[PDB]
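Asker: Provided herewith is a single structure, encoded as structure tokens, for subsequent inquiry.
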Amino acid sequence: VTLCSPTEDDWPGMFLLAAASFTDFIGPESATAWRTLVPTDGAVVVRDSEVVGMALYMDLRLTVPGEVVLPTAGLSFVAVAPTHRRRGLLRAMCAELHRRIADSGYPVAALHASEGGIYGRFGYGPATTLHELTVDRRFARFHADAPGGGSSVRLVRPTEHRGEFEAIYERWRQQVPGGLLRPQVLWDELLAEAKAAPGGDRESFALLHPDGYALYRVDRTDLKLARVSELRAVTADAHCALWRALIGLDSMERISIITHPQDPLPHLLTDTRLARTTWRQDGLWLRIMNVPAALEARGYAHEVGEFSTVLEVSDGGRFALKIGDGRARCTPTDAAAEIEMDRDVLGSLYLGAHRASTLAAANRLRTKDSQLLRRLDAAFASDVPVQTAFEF
Amino acid sequence: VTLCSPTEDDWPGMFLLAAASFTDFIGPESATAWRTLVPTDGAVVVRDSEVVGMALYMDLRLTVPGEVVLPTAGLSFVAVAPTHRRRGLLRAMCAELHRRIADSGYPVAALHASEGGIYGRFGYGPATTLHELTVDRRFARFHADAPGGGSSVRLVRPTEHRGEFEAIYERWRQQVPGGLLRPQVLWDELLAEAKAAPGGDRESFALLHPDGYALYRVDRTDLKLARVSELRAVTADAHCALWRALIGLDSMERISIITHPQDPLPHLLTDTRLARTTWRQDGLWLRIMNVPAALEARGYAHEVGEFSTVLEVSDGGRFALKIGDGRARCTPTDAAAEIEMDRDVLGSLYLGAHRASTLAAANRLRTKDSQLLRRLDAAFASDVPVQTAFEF
Amino acid sequence: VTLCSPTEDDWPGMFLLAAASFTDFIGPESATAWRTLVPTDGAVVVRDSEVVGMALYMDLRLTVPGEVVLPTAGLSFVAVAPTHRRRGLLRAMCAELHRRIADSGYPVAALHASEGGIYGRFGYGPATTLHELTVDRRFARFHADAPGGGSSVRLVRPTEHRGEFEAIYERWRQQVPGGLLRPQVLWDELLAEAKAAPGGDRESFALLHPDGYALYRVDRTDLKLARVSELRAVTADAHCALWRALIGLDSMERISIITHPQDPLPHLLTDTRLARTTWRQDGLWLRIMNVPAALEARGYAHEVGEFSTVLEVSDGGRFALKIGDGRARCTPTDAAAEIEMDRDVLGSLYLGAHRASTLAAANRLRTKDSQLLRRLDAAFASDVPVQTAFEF
Amino acid sequence: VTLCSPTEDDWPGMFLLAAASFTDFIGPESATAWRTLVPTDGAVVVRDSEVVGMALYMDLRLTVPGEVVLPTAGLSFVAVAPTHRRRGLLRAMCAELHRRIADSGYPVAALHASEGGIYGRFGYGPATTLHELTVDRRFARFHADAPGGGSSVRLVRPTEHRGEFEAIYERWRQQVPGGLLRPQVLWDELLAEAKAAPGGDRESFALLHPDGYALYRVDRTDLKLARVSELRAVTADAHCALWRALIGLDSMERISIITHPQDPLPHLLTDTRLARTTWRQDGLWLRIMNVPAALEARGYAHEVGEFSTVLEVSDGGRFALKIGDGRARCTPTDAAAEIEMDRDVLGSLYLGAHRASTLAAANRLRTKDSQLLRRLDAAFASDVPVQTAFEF
Amino acid sequence: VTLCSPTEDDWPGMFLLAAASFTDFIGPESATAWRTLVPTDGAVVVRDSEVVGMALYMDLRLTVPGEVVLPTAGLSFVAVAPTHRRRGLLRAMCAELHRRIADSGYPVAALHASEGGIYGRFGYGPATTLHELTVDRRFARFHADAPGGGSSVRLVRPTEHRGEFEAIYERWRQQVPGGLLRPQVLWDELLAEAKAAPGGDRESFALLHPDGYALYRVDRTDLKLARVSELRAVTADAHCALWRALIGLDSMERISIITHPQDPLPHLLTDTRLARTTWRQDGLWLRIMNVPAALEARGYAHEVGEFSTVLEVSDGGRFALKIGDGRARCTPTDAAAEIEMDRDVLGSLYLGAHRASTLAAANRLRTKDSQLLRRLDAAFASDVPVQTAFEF
Ligand SMILES: N=C(N)NCCCC(=O)c1ccc(F)cc1
Ligand SMILES: N=C(N)NCCCC(=O)c1ccc(F)cc1
Ligand SMILES: N=C(N)NCCCC(=O)c1ccc(F)cc1
Ligand SMILES: N=C(N)NCCCC(=O)c1ccc(F)cc1
Ligand SMILES: N=C(N)NCCCC(=O)c1ccc(F)cc1
Ligand SMILES: [Cl-]
Ligand SMILES: [Cl-]
Ligand SMILES: [Cl-]
Ligand SMILES: [Cl-]
Ligand SMILES: [Cl-]
């Protein structure tokens, strides 16, 4: 069992492992496209010679609070053959990729987790939260105060308006923490999933506004449910207008969307309760590779005074942290630590999705100063609510 | 159809309406106990003479941010006979009770809503959020960092340790926004629901720590599910210890609790995802009766500079609002309004459960200043997370 | 295995057989009340000595078309021990009771069937049809044309208004084909089933109009469903008013009732489809004991000319049948038969629930004259639609 | 928003709206075939320019009581974009098509309704009733009296016996109220739905008798259920023989068919209850365009004396109606009305599916004469029971 | 209705009957391959001329206790048209095939039964038992004593390792009672079912050991269930190693397999209960064609002394049976019978799947000697447990 970068001959063996490992495996055509986002030496394989282990990272651009875009290593296609479990192959592959990511100069790594129990021990913390809202649209009445009391929204074929979706998404991802650049190969892939599959998914439709879109399809088996796969809105007007159109799908009983906890949809209706939360789960996970680089890169709340502390990350360094005027300075120190946490915990705070005082309550984050806790809570909070871009 | 305070002879007619109106009706014995919390002239009935309409308020004590306790009118037992719908009887009864509540000097009214669509139009906004967490306890492993790595928790009969529950609850309700004083009649009622009912609920058990308790019972029909009816913990140690004991119910597959969005339980486990959010709903609703009295009574975040604005409440007054040093001064003015909202919206902000920028996004809250929005968000936020005490 | 009238000592043995035979067995207290409607020598038992077989008839009064009331033998409590199946005990018991019923001078016998396959061979035909309608009351809007565009309907406790229900029911049963006299013991029984049972059925409520009532209860397990056990209305106004009140049960999603195919409820709503037919089954079964007596006793449609034919009932006699002016004369003859049918078929036509041309289509009813078929269809039809009174 | 006849360039835009509006949309190939039944100027579209609104009628031939065939405008493909709801586009499109249908000389219009609440207000009433019967065929034994006590029925491939199905259907539709001419394009379409679809419906089989056929297929997901899509039988022998063959599908637990309330199948079995009614819904809806033309065109029951009355249709004319010898004469008058009804109510009576006395009971039909009610009931009744041909 | 061997022209008619008779019909391509295993005059058809009846046998090789391979007539493709039920066509076809099978010199016939009630009366008895085990693999821990405490198992594409599966299966079928030779056409068919079907089954994967394989696929609809279609293991090591790999499918909740009652999997786990038996059914059915030939051909338990008896088979002959040294001698006699049974009962004993004392308890097997019963039980038992090869 040696650990190597895969040659062109290794990829059929990797696709076999993928097929047997991932029930949602996108198949070798789509896999070969996503592959274009993997840099030279971005992938590792373990051979026995068939492929019994693999992992790779993609070059991503992640928006963080203060509309700052970070180079991000996006982990994906991680798999150990069922024949080689509990043999330390994951530990080995994760260690080599983290070495390579660190040496390449990425301040953060990110992934989507298949189980919530695997990734904490490698320094990844859940950084965004997925909310499923299901609206019973038969009772849905808009509030007097809701914007848009002619319709600016058009029902369209997704493939005929690619440029407009690209332009809107590009605006969206640049101003939203959790936003990812979507390169051209992923627009190629997204608009191929929009066509109907014989015995599979139904045709996708689009609702297009100047400042937003929604892609939706009727569910395979429940023909009274519309699944909104993606709603990107750059103004409140766009968001409301798109939801007026979705509530107008009179052949449907229910509209479902995977969104964020701060989605304003419930407040657009006369009955907040009609927008039921049917599902909640961790979205994007972050590993802070370089603590000082990441802490200095993001903006902080202007609505908190200048304050200084010493942060210790468990086997990750000790740092003098000074926050003021929505900037941070983060420098080496051996001064006594005022706040202790494992690396994963820092990942979870980084995008504002979790409160420091909540992680303190579970003792994932030790300090003896209540005042420092409130200051961290306020400073790390994001004015624009954190959202999840797309699964990778 | 006249509107009157009920005499002793009206209560059998009110109990009939209750039985036919509420599927969870507690019956006339329990109803007669809850009645002791209704002041003279706290109830109205509409006669035709049988009772075709009723509503009342109870004298409550509600903890708000800054550990301030407000006298609160608690609306309950509101019902219109199925024979007298769409006749304006609710509008009439709500108007008379609000007159009486206002004249009596209550700064706020509160209720639990049977539908999320009825109460917005009378100035009530949802002020607390209920989270159901279901733990699959077979996979539940505690984190290395979790407190309590002898057990201080005892399995006990609820009725044998009333004083200890009273003392712990009394500590809890005084330091938690959403907390209500539980008077002696409601402890009498709570510990009567703890006994098993032939063909009904199973026996309730208690887990008792010096600084917390949990009351739980096995579900009637699902015999692999324990329902935690109530967990009150005054320290993180108490909270963790009680959850160690609950995960130790080895005859159960699942533990379910109705808690708050900031419950730290997910962070105590090695897998955050095991604590699934299975249900989410509005808890307590607030009507701010006297805007200046309520705004001045609660504490605000110390972690935001002094700032001034003009708040207009739709048909509720215009006010110069100055917030600094976690206090507010709220005085009459005719100066141009910088922030507009309906009364219900103010109720929803009041306990910190909803962000101003989220209600702005739905246009329930109009301002032309982004900076004022961020300041409101930060100032109205609560360091202690808002919880729900008990249904009334 | 001898066949005898039971002595007082046989009834405990009969109650044992009942308990083991009928899952809905009403128990020995209620059974002892229903027993008061069984005449001397109205019951048979087969002993082996334990009771291995039993059957009895009750003295009933059945309304038939033209508001004519017939003495009717009501078969009930029919059971063969599981230890004595396929031994001809049913055939024996049915033969002895039919002999006794015939000799006593009953023109018709009736029963409610436990299986639809047992009773055809003894000359019983299904004579009334049960429709379950379920209304989703959240979408229910009344039509502009619906009567009742003060409410005359009261929500009441059933036991406090017995006289009013008796008076309304008595009016109803006298003018409706399928109507049965409800004696005092069955009002005693009906109003005892109105109280709540610990671990059983919930409390029954009543909606009372001068010319109608509805008894309803919430379902044990589905707490969003109200089951209307009984709705008796003597005017269209009463029927509509009661349904306005039932649609006003705002805590319910669904109202269900067991009614008749000609219930006008669907036509009272702006959407006929909201009143879904969820269940359909045979109600009352008739055995015509004396063909000429029964045919002469009921009224016929005035809206068909005088016509004559010869009816043969298979091993039941041949008769010259003359119908005109809504009366029939039915006399012995040996003239060639124009219409042939088994006895059960006659039972099925007798109350107007089934069309002759439909039974002809299945060849349960042979004739070589299409014109005679249309005449029978029209003459046997009932202007007041046939309903089912109560199960016995 | 202008209203126009569509050009060849509008149809791709109409197909987009169809796809997003109808979950059962037959697709553009099949749509282009059905299009051949739309006359010049039979379609309207609303442009904004994309298609935001459409409606059309097809040239149909509808059999009415007395085996009379009427030219019928068949409304279909009616849709308003989700972006243009509650804008009066339906009201506008329905008004223009009704103008065109009226001016073209159609006595009646018809449709199949997507919701039971949309079409009453435009003068359409439900005119036929759909019964689903499900037979548990494992218990199904035929009655001694059932016809067919060699088999004349053949199991065949539908596409190899098109001429025989055409000939049988043509005989069926000419003698059955509700019957529609099926033109050649719809036989092309029907026999293309008979082939198996990969991941879709299973292969269709045919049971062929000289005087009837049944097309059936096994359900996609329930492999113990056979769905009879269509059973056309011109004699009782044919009907029974086909059902003997269907009960002979020994690999099936259940046979289901959508039929009419007067289907004689229950009476062919020793247990009527085995043929459970599992579903009931409105079939064809009628709008009487020209009251006198329609009333004069159909035959009436010969089994009722000559009688005269004055019929008022709400904003539809007042008419002297004389019925005798199964013909009607319907002429203008200003004499006092004896019977009042909205137009939709007339549609519902027209094919005999609903009784006048039932609509009177709901006050959809006002008269002060009970005798006139019984006469209408009897005269409007159909000797051949009303059935539904095919959905359009 | 004549009975004939089918010509080449009859097969399209037979495929039609198959399609309408069998929901799992493999289609005409696969049917034409299986056809290569049918000898000249191995098939019968009944014509009316369409095919209304068919049956055939295939040339099989069945392993019986003592690793003896018997020529076996494998009945399959047996069908009577739904139009020709209860006409004695099955009785006729079964009689002609049994004549042909007997005259050809087959000692035994075998089939898989569609219903458990059809085949007893033609002398077939259930001879093997199917156990479904479902493992919840999340709790599955292997016992300290389990073999395999490098992995020898490989995850592979089935079609790339045909020779290895053939070699392993060939070893398996030769040493296991119930084993069938799998000819090349059935390997062609098996490895075509291994590819994914659009809207159908998912891709099949293989786990390959030197001395065993497992073919498995994820279920269509339950994406947390892996279905093991086939596990062939020639050593305990191979069996355990393959199950270590299957429990290693970490994306799955459950692994299901159809196996035999003596599968040792439950004993490999620390918790025997994790391997739940979810389904149990008769597998292969045997008809002993020639009693003496079959009884003499198989080996018997060496662990029972020499003993002699007289066996009578109902209308099948009387025989002197002597068993010793694991051989039997079976010769004609007219001596009084000590043991009586119908032919089907002999089929059920023949492979050791059922105990004589169990069939005696149900009186399917009469003797007056308890000692003879114990001797039969012990002698007929198989040291290698009886398994089922593949459905035909
Ligand atoms: N999780 C999802 N539904 N889609 C993400 C697809 C990621 C993926 O398969 C992949 C495949 C090959 C690569 F080189 C990189 C990534
Ligand atoms: N909602 C719950 N489960 N319990 C609250 C019970 C409130 C109640 O019924 C009541 C009854 C009588 C009164 F006077 C005041 C209140
Ligand atoms: N079928 C129902 N739900 N009730 C009918 C009760 C009839 C009955 O048990 C009975 C019992 C004793 C008698 F003597 C006569 C009748
Ligand atoms: N409702 C169904 N299942 N089939 C009816 C199809 C009707 C239809 O789509 C259509 C399409 C185009 C036209 F020009 C006319 C009609
Ligand atoms: N029962 C299964 N799933 N497969 C067995 C297929 C047997 C079969 O169809 C067949 C078809 C044609 C023949 F000539 C012989 C056999
Ligand atoms: Cl999102
Ligand atoms: Cl809470
Ligand atoms: Cl009824
Ligand atoms: Cl039909
Ligand atoms: Cl097996």
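We number chain E the way Swiss-Prot does; in order, the residues shown are 3-50, 56-156, 160-402.
For all residues, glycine too, the Cβ spot is worked out from N, Cα and C.
Straight from Swiss-Prot, here's the annotation block:
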type	residues	note
ACT_SITE	E:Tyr126	active site, proton donor
ACT_SITE	E:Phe402	active site, proton acceptor
BINDING	E:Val85, E:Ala86, E:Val87, E:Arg93, E:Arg94, E:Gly95, E:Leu96, E:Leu97, E:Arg98, E:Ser121, E:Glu122	acetyl-CoA binding site
MUTAGEN	E:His119 to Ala	Decreases catalytic activity on AG substrates, leads to a change in the number of acetylated sites
MUTAGEN	E:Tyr126 to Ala	Abolishes catalytic activity on AG substrates. Abolishes catalytic activity on HupB
MUTAGEN	E:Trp197 to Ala	Abolishes catalytic activity on AG substrates
MUTAGEN	E:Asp292 to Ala	Nearly abolishes catalytic activity on AG substrates
MUTAGEN	E:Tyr310 to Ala	Nearly abolishes catalytic activity on AG substrates
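Relative to the rest of the structure, where do these features sit?
Answerer: Residue environment of E:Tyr126 (mutagenesis position) contains 23 other Cβ atoms, counted within 10 Å of its Cβ in all protein chains.
For E:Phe402 (active site, proton acceptor), the count of additional Cβ atoms within 10 Å of its Cβ stands at 18 [all protein chains shown].
Under a cutoff of 8 A between CB atoms, and with a sequence separation of 6+ in the same chain, the neighbours of E:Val87 (acetyl-CoA binding site) are E:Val48, E:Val59, E:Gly60, E:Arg94, E:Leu96, E:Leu97.
DSSP classifies E:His119 (mutagenesis position) as strand under the three-state reduction.
In the three-state DSSP scheme, E:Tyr126 (mutagenesis position) falls into the coil class.
In this structure, E:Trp197 (mutagenesis position) is part of a helix by DSSP. Around E:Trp197 (mutagenesis position), taking its Cβ as the centre, 15 other Cβ atoms fall within 10 Å, counting all chains.
Look at E:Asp292 (mutagenesis position): DSSP puts it in a strand. Taking a C-beta cut-off of under 8 angstroms and a sequence separation of 6 or more, E:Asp292 (mutagenesis position) has the following same-chain neighbours: E:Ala120, E:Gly123, E:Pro133, E:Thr135, E:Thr136, E:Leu137.
Other C-beta atoms found within 10 angstroms of the C-beta of E:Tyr310 (mutagenesis position) number 22, with every protein chain shown included.
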Asker: Is any of E:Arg98, E:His119, E:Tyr310, E:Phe402 (recorded positions) within Cβ reach of ligand 9, i.e. under 6 A, and which?
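Answerer: Cβ under 6 Å from ligand 9: none.
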Asker: Which value in Å gives the longest Cα to Cα span across the acetyl-CoA site residues E:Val85, E:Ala86, E:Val87, E:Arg93, E:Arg94, E:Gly95, E:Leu96, E:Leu97, E:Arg98, E:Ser121, E:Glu122 as recorded?
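Answerer: Of all Cα pairs among the recorded acetyl-CoA binders, the widest measures 19 Å.
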Asker: Going by Cα-Cα distance, pick out whichever of the recorded positions E:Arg98, E:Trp197, E:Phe402 is nearest to E:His119 (mutagenesis position).
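Answerer: Looking at Cα distances from E:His119 (mutagenesis position), the smallest one goes to E:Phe402.
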Asker: Would you kindly give the Cα-Cα distance separating E:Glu122 (acetyl-CoA binding site) and E:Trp197 (mutagenesis position), rounded to the nearest Å?
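Answerer: About 28 Å separates the two Cα atoms.
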Asker: Sort E:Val85 (acetyl-CoA binding site) into helix, strand or coil using the DSSP assignment.
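Answerer: Its secondary structure by DSSP: strand.
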Asker: Is any of the recorded positions E:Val85, E:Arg98, E:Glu122, E:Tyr126, E:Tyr310 within 10 Å of E:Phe402 (active site, proton acceptor) (Cα-Cα), and if so, which, in sequence order?
Answerer: none
Asker: What whole-number Å value do you get for the CA-CA distance of E:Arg98 (acetyl-CoA binding site) and E:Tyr310 (mutagenesis position)?
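Answerer: Counting only the Cα atoms, the answer is 34 Å.
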Asker: For E:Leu96 (acetyl-CoA binding site), just count the other CB atoms lying within 10 A of its CB, please.
Answerer: 20
Asker: Between E:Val85 (acetyl-CoA binding site) and E:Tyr126 (mutagenesis position), how many Å separate their Cα atoms?
Answerer: 12
Asker: Fill in the CA-CA distance, E:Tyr310 (mutagenesis position) to E:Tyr126 (mutagenesis position), as an integer in Å.
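Answerer: Just about 27 Å between their Cα atoms.
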Asker: If you count, for each of the recorded positions E:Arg94, E:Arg98, E:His119, the other Cβ atoms lying within 10 Å of its Cβ, which residue has the minimum?
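Answerer: Ranked by other Cβ atoms within 10 Å, the recorded positions E:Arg94, E:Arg98, E:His119 bottom out at E:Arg98.
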Asker: Determine, from DSSP, whether E:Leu96 (acetyl-CoA binding site) sits in helix, strand or coil.
Answerer: helix
Asker: Ten-angstrom check, please: count other Cβ atoms within 10 Å of the Cβ of E:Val85 (acetyl-CoA binding site), all chains counted.
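Answerer: Other Cβ atoms within 10 Å of E:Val85 (acetyl-CoA binding site): 22.
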